[PDB]
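Please read the structure below before turning to the comments.
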Amino acid sequence: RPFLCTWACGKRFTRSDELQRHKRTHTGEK
Ligand SMILES: [Zn+2]
């Protein structure tokens, strides 16, 4: 399964850490 964002913002990543970093733009950092 791909690491797809579903915020809808739906960028697909091959790396979980890259999805994590991406998600940092939604939450985790303000
Ligand atoms: Zn996103």
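Residue numbering for chain A follows Swiss-Prot, covering 654-661, 663-684 in order.
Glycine residues also receive a Cβ, built from the backbone N, Cα and C atoms like all the rest.
Feature list (source: Swiss-Prot):
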- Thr668 to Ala: Abolishes PRKCzeta-mediated but not PKCdelta-mediated phosphorylation. No effect on DNA binding; when associated with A-670 and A-681 (MUTAGEN)
- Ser670 to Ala: Abolishes PRKCzeta-mediated but not PKCdelta-mediated phosphorylation. No effect on DNA binding; when associated with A-668 and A-681 (MUTAGEN)
- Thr681 to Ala: Abolishes PRKCzeta-mediated but not PKCdelta-mediated phosphorylation. Some effect on dephosphorylation by PP2A. No effect on DNA binding; when associated with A-668 and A-681 (MUTAGEN)
Next item on the list: Give me the Cα-Cα distance between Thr681 (mutagenesis position) and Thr668 (mutagenesis position), rounded to a whole Å.
Entry: 20
Notebook entry, point to check: What are the non-local neighbours of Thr668 (mutagenesis position), defined as same-chain residues 6+ apart in sequence with CB under 8 A from its CB?
Noted result: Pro655, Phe656
